[PDB]
Every structure is written in C-alpha cells, then in structure tokens.
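Below you'll find the structure, written out as structure tokens, and then a few comments.
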There are 2 protein chains.
Amino acid sequence: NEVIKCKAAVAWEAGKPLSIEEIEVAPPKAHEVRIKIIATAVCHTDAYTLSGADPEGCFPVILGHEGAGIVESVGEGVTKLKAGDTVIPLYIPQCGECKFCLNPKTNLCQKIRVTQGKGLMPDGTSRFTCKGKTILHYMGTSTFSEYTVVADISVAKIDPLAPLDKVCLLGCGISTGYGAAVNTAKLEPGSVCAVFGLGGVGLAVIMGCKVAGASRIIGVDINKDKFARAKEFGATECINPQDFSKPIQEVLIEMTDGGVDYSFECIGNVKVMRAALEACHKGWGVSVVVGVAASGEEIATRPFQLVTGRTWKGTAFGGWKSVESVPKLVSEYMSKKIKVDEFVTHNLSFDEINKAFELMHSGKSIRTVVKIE
Amino acid sequence: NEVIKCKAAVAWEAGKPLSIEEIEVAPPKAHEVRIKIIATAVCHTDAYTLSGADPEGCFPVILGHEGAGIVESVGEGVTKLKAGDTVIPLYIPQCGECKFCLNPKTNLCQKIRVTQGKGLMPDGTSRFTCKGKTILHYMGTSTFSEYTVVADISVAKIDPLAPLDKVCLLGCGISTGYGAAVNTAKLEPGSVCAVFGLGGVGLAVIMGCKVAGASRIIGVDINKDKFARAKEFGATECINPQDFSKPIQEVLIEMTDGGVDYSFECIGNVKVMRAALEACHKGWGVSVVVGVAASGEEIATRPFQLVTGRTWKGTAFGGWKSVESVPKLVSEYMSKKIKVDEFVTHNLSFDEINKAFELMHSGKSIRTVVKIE
Ligand SMILES: NC(=O)c1ccc[n+]([C@@H]2O[C@H](COP(=O)([O-])OP(=O)(O)OC[C@H]3O[C@@H](n4cnc5c(N)ncnc54)[C@H](O)[C@@H]3O)[C@@H](O)[C@H]2O)c1
Ligand SMILES: NC(=O)c1ccc[n+]([C@@H]2O[C@H](COP(=O)([O-])OP(=O)(O)OC[C@H]3O[C@@H](n4cnc5c(N)ncnc54)[C@H](O)[C@@H]3O)[C@@H](O)[C@H]2O)c1
Ligand SMILES: Cc1cc(C(N)=O)ccc1-n1c(CCC(=O)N2CCSC2=O)ccc1-c1ccc(-n2ccnc2)cc1
Ligand SMILES: Cc1cc(C(N)=O)ccc1-n1c(CCC(=O)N2CCSC2=O)ccc1-c1ccc(-n2ccnc2)cc1
Ligand SMILES: [Zn+2]
Ligand SMILES: [Zn+2]
Ligand SMILES: [Zn+2]
Ligand SMILES: [Zn+2]
C-alpha cells in the first residue's frame, strides 16, 4: 500500500540500448493488481518497437509482454485474485460484457484498448516515475521490471505447481501457433500442411498440426540451420527456395500434385504471403496469416485465385479467449500433451538483457528467457 | 442420325455484330446429346467475349451458355436420358468420379475442361460446319443455335411441367446469386448484409439474403434507377457513393456502427472489392467475391485487415453441384419459394439478337430472353 522502489530496464530514445535504472511504482487504484515478475521472454515486436520503426512508438517506455509472477497488492473492488497467487498477464483481456466478449466467433475485447495504446492505465495515468518523469506502459503489461501494475481483466490464474521459469512462453508465441493450427484452421485428420518460416511461431504451428492429425507437413525457409529442429517437431520434409530456379508456389504445386490443403504464413513478408495463397489447392485450400507486416505494405493477388475456391483468414493470439483459456494450456503442458521445454534456447540474467536483443538480431535463437527474480 | 441443317448466329471477328447463317450439325458420337434449343438468355460474359478483350477468345464461334430444350438424339453409351426430355445444359458438369466430385467442399469438376476451353468436344473435334469451315463451341454449350451437341455430363433433367421460356435463367445468374447467399456464406438469422452492384446477380443475392433471414440489407450502386427494384426484392435501404464526399467504407462503418456482417461484391471492379473488404465488421466479417475482373488487375489490402478477423472467399456457380442441384431449384421455383418471373425485363426474337447486346450496353435491362423455338 506504499510506493515500491525497484529495478527496471528503461528505454529513452529510439535505436539506443536499454538502460538499467531505479524506478518508483505507485500503489494500485481501484480495479488494479501489483505483480512481482519472476521470469520474462524477449519477443520480436519488442525489438521492433525499440528500433523506432513503429509509427506509434512513444518514449520513454518499459517494454515486455510475456511473463509470470506472484501477486502482492490488489486495488479496491477486486474479489477474484488475492496475494500470493501465480498468474500470467495478457495483452488481450477478457471483461465478459462487451459485444465482442459475448460472441463465440471472436476474442478481440474492446474495453481498454484506447488507454492501452497510449501507454496509460484505465484511470488515465501511469504508475512509473523515474527521476521526476513519467514512464509509459507497453501493451498493457510492461514486464521488463521487478514490479508492474496491470488491470484486473488482464490477468489469468494458473496452477501453482507450474514452473514459472518456462510457462511464461505461453503468452505470445506458442499460444499463437497452437491456436492458429487448432482454432482458426480446424484441420481434419489426413490433411497436407505447409509452413512458411521456422521461428518460434512456425514451430508452434508445426506442433499443432502434428497434434491435430495431419499426415504430411512441409517446412519452407531460406536458412538451412532451422531444418533440423523442424524435423524434430514433426515436419516430414523441408525445402529451400534458393535451391530452385522456379518460384516457390510452382515447386509446391508440382510436389504435392495440385497444392497443399493448409498454408500458414509466419514471417511478415508480403511477397511470401502472395506465394502462400497461390500454393493452396484449387477448390478447398485455406491460407492463414499469422505474422504482422510493416505499416504501408500491401498484399496483392488476382481475384481469379479467390473465385476458384481459396481463402485468406487471419488470427491474433491464436483465437484463444485469453483469461478462460490460458489455464487450460498450462494444464495441457502439465500432462505432456504439448512441448514448452523445447522452445527455450538461451537463458540470461537481468543485467545482460541487452545481449538478448543481439541474439535476435543474428537469428541464432528461438526464444530467450530472462530471470528477473 | 443424320446431319441437321439449322439457323445459327455466328460471330466472325472481334468487335463486329453477329451474323445469322445456316449451319450443318453432325450426329452425336459416343457419350453425346443433341438438343433443340427453345429459349436462351444473353449474359454479360457473352458480350465480353464478343468485344474481343478476352485473351482466350477464338473465332469463329457460337456464343450462349443459358438455355433449355428438348432432346432428339443420344450417342452410344447413354442410358440416362432419352429423346423428348426437358433439360438444361450446364457449363460446369458433374461426372461423379474425379477427386473434385467426391469432395463435399467443392464443385469444380476437372474432367473435360481442357477440351472445353479450346472449343472442342471431348473426342477432340467440333460438330459445327459453315461453308467449309469449322466453328468452335463456347463454354461447352453453344446455345445461340437451333440445335446443339453437348457432352452427357453437362445436362440436367428437370420437371416436364416447367415453363421453358423462363426457367432457362437458372443457368448462370439467379443460381449464382442464390448460392452465394445460402451456400458460400451460410448466413444466420438476424444478420446485416451489404450488396455492391444491383444487376441480375445483385438482385439474386438480395433475394437469397431475404430468404435466409437477415434483418437489415443495404444496396450500394452509382445508378439511381436501380434502387426501386432493389426495394421490391427486399433491400431495406439504398445508398449512392456520389452523394457522399467520404469513401464508401467509412460511410458504411458510420451507418451500421462498426460494419456489416456480410458483404457481397458483384461488379468486377478491384477498387470496389477493396472497399467491400474494408467495410466488414472487425472480428467476424466475411466478404464474398462473385464477379470476374479483367485479366491483369490485382486487388490489394493491408494484412492488418485480415489479422483482426475478416475473410475473403469466392464462388463459381454459387457453389451448387450442378447436375444434382438444378432440378431442386426448378422444384423450388414451382412452389413459389423463389422469384424467376421478376428478372426478365425484355423479350426478343432470334433475328433481333443483336439488339439484345445494345440493351446490355446501355444498362436499361436486367435480363433479356430470346425465343429460338
Ligand atoms: N499475430 C500475432 O498474434 C503474432 C504473435 C506473435 C508473433 N507474430 C509475428 O510472427 C512473425 C515471426 O516472428 P518469430 O519471432 O516467431 O520468428 P522470426 O521472425 O524470428 O523468424 C523468421 C523466419 O522467416 C525467414 N525468412 C525471411 N525471409 C524469408 C523468405 N523470403 N522466405 C522464407 N523465409 C524467410 C527467416 O529466415 C526466419 O527463419 C513475426 O513477424 C511476429 O511479429 C504475430
Ligand atoms: N463467378 C460467377 O459464377 C459469375 C456468374 C455470373 C456473373 N458473374 C459476374 O458478376 C458481374 C455482374 O454482372 P451482371 O450482368 O449480373 O450485372 P451488371 O454487370 O450488368 O451490373 C453492374 C452494376 O455495378 C455498377 N457499377 C459500376 N461501377 C460501380 C461502382 N464504382 N460502384 C458501384 N457500382 C458500380 C453498375 O452501375 C451496375 O449497376 C459480372 O462481372 C459477371 O461477370 C459471375
Ligand atoms: C495493432 C495492435 C496494437 C496494440 C498496442 N498495444 O499498441 C495491441 C494490439 C494490436 N492488435 C490488434 C488491434 C487491437 C485489438 O484488437 N486488441 C484486442 C484486446 S486489446 C487489443 O490490443 C489486433 C491484433 C493486434 C496485435 C498486434 C501485435 C501483436 N504481436 C506481435 C508480436 N507480439 C505481439 C499481436 C496482435
Ligand atoms: C476461367 C474459366 C473459363 C471457362 C471457359 N469455358 O473458358 C470456363 C470456366 C472458367 N472458370 C473457372 C475455371 C475452370 C473450372 O474450374 N471449371 C469447373 C467445371 S468446368 C469449368 O469450366 C473457374 C470459374 C470460372 C468461371 C468463368 C466465367 C464465369 N461466368 C461469368 C459470366 N458468366 C459465366 C463463371 C465461372
Ligand atoms: Zn470484453
Ligand atoms: Zn510477442
Ligand atoms: Zn468430376
Ligand atoms: Zn453468364
């Protein structure tokens, strides 16, 4: 119930490294929760915002949107979570009252997004003070800190037995891939699937396709060093566009005799998205867009590709309804139905957080986990 | 069983009028049917091919792909249809054996399309002789003639009580609109729908939406003279893009509080297709492409429109399985469930066939019916 002094990794300008500093964190107001972050993961959109390319970037700011922790304080009006619980913050809440929350077809809650995009709590202010300045929040969580304040609808409650040093990855990547495979596509047994890109999201998609029951899975990438891991996750074969003179969709059409049944696009390249649409089977093919492109880029095609059967669709947070569905995923990981331990490729300490970004800049890791205690 | 002399409307070069001539029609070979055309309808793709803009146009050729008639002769191996029957030719057959015919998700049979696109019968030759030249077939039917020869899988058998002078329209237009409404979209009661363009296909789509059970229907067009008929078919309101300074998708978003549930695009303009995608509701919107664009045009959008929920899909022949589904549509018209008599706007004789095209060039008619006897 009093201001907490803690250590954070603040960013001050676009394109500069993060600097470790001491910050003051205010007590939560009505309908808010204070969380001590235990572990976190460094995602790609964090580095994208840090670079400064985002037209909506606001500085100074504390990044991070993947982590798990333990509750200390709750505001006035909270009757759902008490101190000592193990929880996961979420950048897609679930109020349960709006028109988007009563529709089973969607999961895009639209209650606090106007303040979340500006970097402020729902009341209209920020809880982070540094040397007489106010530091904005990032994507509603801000987990690059030892303590953080979030809204009461952005918190999911998990089993206390879960290891918090690895279950944190179920915030952005593994959940998105698994949901893309088993929610937005809903693929029947015996299908043929193709995955573009073999990062964290691609490997999660491959895992979901193998779990659901597809017979043949094709992995596509321009870096050979990934192929090995793909074959461990369930991909039957892997190809490289640079080894063929013909365009990639023609290679896939020749290989699969007509085209694949499902194609997942997990990169963020508009040309790859067009190639992914044109490689689906005529009559019943489906293409799912998972990655996010830079602002100002357009994906083109001819309407003759849609008239003869094919479909575009897209997914955000794998289509899961976050608050009521993340606990089920943690339970699934308890039963060894899905793989979480095989995604983490590196471990760092808090002070070396900058090093994490450099690894992401080189393409040598899938996911890195930072221990914040 | 002998060559038949008949009257036809042959085209000799791109951009010239059709000329009425006398032709010889050969007896059918194995797995073929000879039909005496009674009535026909002039569609938009006929005039498109006649203009010469089609990169695949081949001349001389006999156009037409909508009509009903009576059988005279059948080839060797036909045990399904006998002479005197009332039938409808179809530009999408149904063999029932290929991989596309055993899949309930599609209706694009791929058995005789290679010869159909070239203008020849499956054996490899044409049955139309004129003054020592061979005349190719059009879209597998060629109904601008008093007698025509078609394959045995391109014929649907209907109730003999049907009036053949109006049931012919169930070949291309009304079927496509009705199927787009109730097959590819599958819209639930209480939905909001928007239709772009108010020709024959647009009015069929409106009829299907009203039958299925949507509550609110919005018609969009740039010609005011159409709006009246739309209000008779079930459209609740109609708008004109030229009356507003803002782009049309913003007008629709403001009007419907977020966007429509379903949007059908029935024109063939790539800019209208983009505007139709951007006017669907966030989270659960769907956009169905029905019209065909000119070769070399691309429809563009940003992937942020697909990531947040929306979908493109397309339809050819309304998704009906032609041979087994057209008789059901004729039965539906017998019970007054659907409207066929309200589409025909003009009637002509065979010799005035050219006049029909001129009407289509002015936008004063929905469908014109030519009586061929
Ligand atoms: N919509 C969502 O909810 C959501 C969630 C998480 C991530 N994402 C996005 O998914 C994308 C993947 O991110 P990530 O960190 O999981 O993996 P990553 O971006 O680090 O890996 C990208 C892979 O694509 C390959 N690549 C580059 N150009 C290629 C080309 N022409 N052809 C084939 N491969 C090419 C690269 O070699 C690489 O293996 C990102 O853009 C991310 O923003 C979206
Ligand atoms: N895929 C299929 O199976 C199939 C079947 C039949 C027809 N079609 C196609 O459907 C299209 C419609 O053909 P039709 O004969 O039924 O009607 P039509 O083409 O004669 O009517 C077109 C209407 O769109 C309007 N238009 C032009 N520009 C516009 C704009 N910017 N905004 C709004 N309206 C505009 C016109 O005023 C007109 O009312 C055609 O392109 C046809 O080729 C497709
Ligand atoms: C565009 C956007 C901005 C923010 C922000 N903070 O600026 C947050 C979310 C989104 N965004 C929306 C629009 C807003 C929206 O629909 N919703 C629903 C509940 S609240 C909310 O954000 C749809 C999809 C996304 C999205 C963006 C990035 C990632 N991504 C990439 C890598 N890692 C994460 C995943 C999804
Ligand atoms: C591109 C095409 C050419 C021909 C031809 N004769 O050149 C015939 C059909 C198509 N086409 C296909 C590819 C081929 C195909 O999938 N199939 C399935 C069974 S056979 C066959 O044609 C998919 C959709 C269409 C199509 C084209 C025009 C119209 N349209 C417009 C106005 N009025 C009619 C409707 C559909
Ligand atoms: Zn909500
Ligand atoms: Zn992320
Ligand atoms: Zn078939
Ligand atoms: Zn037609």
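Along the chain as shown, residues are numbered 1 onward.
Structure determined by electron microscopy, 3.0 Å.
Cβ coordinates come from backbone N, Cα and C, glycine included.
As annotated by Swiss-Prot, Zn(2+) 1 binding site applies to A:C43, A:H65, A:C172, with the evidence given as experimental evidence. For A:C95, A:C98, A:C101, A:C109, the entry in Swiss-Prot reads Zn(2+) 2 binding site. While the structure shown retains the original residue, Swiss-Prot records the mutagenesis experiment A:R113 to A or D (Swiss-Prot position 115) with this note: Loss of FDH activity and loss of activation by fatty acids.
Everything Swiss-Prot records as a feature, shown here on the structure.
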residue	record	Cβ neighbours (10 Å)
A:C43	Zn(2+) 1 binding site	21
A:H65	Zn(2+) 1 binding site	21
A:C95	Zn(2+) 2 binding site	16
A:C98	Zn(2+) 2 binding site	13
A:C101	Zn(2+) 2 binding site	20
A:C109	Zn(2+) 2 binding site	23
A:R113	mutagenesis position	13
A:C172	Zn(2+) 1 binding site	24
From the centroid of the CB atoms of A:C95, A:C98, A:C101, A:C109, the recorded Zn(2+) 2 site, which same-chain residues not already listed sit within 8 A by their CB, in sequence order? A:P93, A:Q94, A:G96, A:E97, A:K99, A:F100, A:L102, A:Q110, A:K111, A:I153
Compare the Cα of A:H65 (Zn(2+) 1 binding site) against each of the recorded positions A:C95, A:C98, A:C109, A:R113 and report the nearest. A:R113
Quick one: what's DSSP say for A:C101 (Zn(2+) 2 binding site), helix, strand or coil? coil
Filtered binding-site residues, from A:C101, A:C109, A:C172, whose Cβ is under 6 Å from an atom of ligand 1: A:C172
Give me the CA-CA distance between A:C43 (Zn(2+) 1 binding site) and A:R113 (mutagenesis position), in Å, as a whole number. 21
Under 6 Å from ligand 5 by C-beta, which of these recorded positions make it: A:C43, A:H65, A:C109, A:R113, A:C172? Sequence order, please. A:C109
Just to verify a number: CA distance, A:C101 (Zn(2+) 2 binding site) to A:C172 (Zn(2+) 1 binding site), in angstrom, no decimals. 20
Cβ within 8 angstroms of the Cβ centroid of A:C43, A:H65, A:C172: which residues besides those meet this for the Zn(2+) 1 site? A:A41, A:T45, A:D46, A:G64, A:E66, A:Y91, A:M139, A:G171, A:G173
